[PDB]
Amino acid sequence: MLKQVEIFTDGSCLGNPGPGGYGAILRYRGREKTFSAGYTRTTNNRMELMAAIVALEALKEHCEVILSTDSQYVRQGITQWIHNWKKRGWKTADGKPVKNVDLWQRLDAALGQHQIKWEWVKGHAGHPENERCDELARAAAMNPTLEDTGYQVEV
């Protein structure tokens, strides 16, 4: 039995916008939960954020987590953008709402309930769990059943 919650995420998209999906592996308590869904019209970036959101949202109590992903978008957001978005009220320099603000605020809310360690893998050298995510994400995008409600061509 693992003392740290382990999460692995990936997201994929066939277009911009296009049908996309995500895959996430969660090792919580003594179980390994797997999440995956396809969305009819979304983006890669939104799928990459959705992966992390659904895994964290499954945690019912304060945990110590290690999240592993090769997503550059999550990484940049977490390491360069988030901190400043929050002080600016979630707006860009030109004064409009940040892109995918719906998902970033949703992710922010989840993050805030836990102690998180981020492990940025290289696409070609992730663990077996990341490769599995990629494959589920890819499969899900070939058979989308959900609608990505916050997706705008816009804002």
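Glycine is no exception: its Cβ is also placed from the backbone N, Cα and C atoms.
Listed in Swiss-Prot:
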- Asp10 to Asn: Loss of activity (MUTAGEN)
- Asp10, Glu48, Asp70: Mg(2+) 1 binding site (BINDING)
- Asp10, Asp134: Mg(2+) 2 binding site (BINDING)
- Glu48 to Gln: Loss of activity (MUTAGEN)
- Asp70 to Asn: Loss of activity (MUTAGEN)
- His124 to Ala: Reduces activity (MUTAGEN)
- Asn130 to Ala: Reduces activity (MUTAGEN)
- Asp134 to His or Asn: Slight decrease of activity (MUTAGEN)
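Checking the mutagenesis positions (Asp10, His124, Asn130) against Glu48 (mutagenesis position) with a 10 Å Cα-Cα cut-off leaves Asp10. The Cβ of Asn130 (mutagenesis position) lies under 8 Å from the Cβ of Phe8, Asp10, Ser68, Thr69, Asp70, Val121, each on the same chain and at least six residues away in sequence. For the pair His124 (mutagenesis position) and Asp134 (mutagenesis position), the C-alpha distance works out to 11 angstrom. Considering only the mutagenesis positions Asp10, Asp70, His124, the Cβ with the fewest other Cβ atoms within 10 Å is that of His124. Other residues of the same chain near the Mg(2+) 1 site, with their Cβ within 8 Å of the Cβ centroid of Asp10, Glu48, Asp70, are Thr9, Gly11, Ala51, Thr69, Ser71, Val74, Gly123, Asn130, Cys133, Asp134, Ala137. DSSP assigns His124 (mutagenesis position) to a helix. Secondary structure at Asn130 (mutagenesis position), taken from DSSP and collapsed to helix, strand or coil, is helix. Every protein chain considered, the tally of other Cβ atoms within 10 Å of the Cβ of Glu48 (mutagenesis position) stands at 27.
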